[PDB]
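The next block holds one structure in the form of structure tokens; read it before the comments.
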Amino acid sequence: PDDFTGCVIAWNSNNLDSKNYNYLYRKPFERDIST
Amino acid sequence: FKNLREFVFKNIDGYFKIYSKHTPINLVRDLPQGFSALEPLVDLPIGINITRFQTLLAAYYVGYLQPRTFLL
Ligand SMILES: *[C@@H]1O[C@H](CO)[C@@H](O[C@@H]2O[C@H](CO)[C@@H](O)[C@H](O)[C@H]2NC(C)=O)[C@H](O)[C@H]1NC(C)=O
């Protein structure tokens, strides 16, 4: 949302997830999982 | 009919809000003429897209909500 209230927290996972092709990508909080 | 149950179902930004009101009636025709306001009871953070719905089974009525101003 443009009027979003909250906090965004992020950190590197280069030593955790990287190896890795198991992460896929292409309204507010719309979660479209259609294939 | 002996009992009237009214609900409002709206789904905004992933939140499904349910409002309702129960009251006794004595009428075998249609919705009684009169006024009452419904109150929120349940808020389900579903994240689910809703475009259609169905009722599971006693008559029921379906109307649609519009973004109109009211003086309450
Ligand atoms: C909820 O589902 C409806 C379909 O039932 C989506 O409406 C379609 O959106 C696509 C966008 O590319 C259009 O091409 C279709 O023509 C639309 N269909 C109809 C019947 O209008 C709607 O976008 C979905 N909404 C969310 C938030 O997921």
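So for chain B, numbering is Swiss-Prot's, and the shown residues are 186-242, 263-277, in order.
Going by what the header records, the deposited coordinates were determined by electron microscopy, 3.2 Å.
Placement of Cβ uses the backbone N, Cα and C atoms for every residue, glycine included.
Annotated features in Swiss-Prot:
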{"type": "MUTAGEN", "residues": "B:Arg190 to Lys", "note": "Partial loss of biliverdin affinity"}
{"type": "MUTAGEN", "residues": "B:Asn234 to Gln", "note": "Increased resistance to neutralizing antibodies"}
{"type": "VARIANT", "residues": "B:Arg190 to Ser", "note": "In strain: Gamma/P.1"}
{"type": "VARIANT", "residues": "B:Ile210 to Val", "note": "In strain: Omicron/BA.2.75"}
{"type": "VARIANT", "residues": "B:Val213 to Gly", "note": "In strain: Omicron/BA.2, Omicron/BA.2.12.1, Omicron/BA.2.75, Omicron/BA.4, Omicron/BA.5, Omicron/BQ.1.1"}
{"type": "VARIANT", "residues": "B:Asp215 to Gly", "note": "In strain: Beta/B.1.351"}
{"type": "VARIANT", "residues": "B:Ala222 to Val", "note": "In strain: 20A.EU1"}
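Where Swiss-Prot records a feature, it is marked here on the structure.
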| residue | record | Cβ neighbours (10 Å) |
| --- | --- | --- |
| B:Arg190 | mutagenesis position | 10 |
| B:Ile210 | variant position | 13 |
| B:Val213 | variant position | 8 |
| B:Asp215 | variant position | 9 |
| B:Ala222 | variant position | 8 |
| B:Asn234 | mutagenesis position | 11 |
Recorded positions near ligand 1 among B:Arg190, B:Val213, B:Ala222, B:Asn234 (Cβ under 6 Å)
B:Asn234
From the recorded positions B:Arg190, B:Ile210, B:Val213, B:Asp215, pick the residue whose C-alpha lies nearest to the C-alpha of B:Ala222 (variant position).
B:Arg190
Rounded to the nearest Å, what's the C-alpha distance separating B:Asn234 (mutagenesis position) and B:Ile210 (variant position)? Just drop the number here, would you?
35
Would you list the variant positions among B:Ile210, B:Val213, B:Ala222 that come within less than 8 Å, Cβ to Cβ, of chain A, in the order they occur in the sequence, writing 'none' if nothing qualifies?
none
Measure from the CA atom of B:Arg190 (mutagenesis position) to the CA atom of B:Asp215 (variant position) and give the result in Å, rounded to a whole number.
13
Measuring Cα to Cα, how many angstrom lie between B:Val213 (variant position) and B:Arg190 (mutagenesis position)?
14
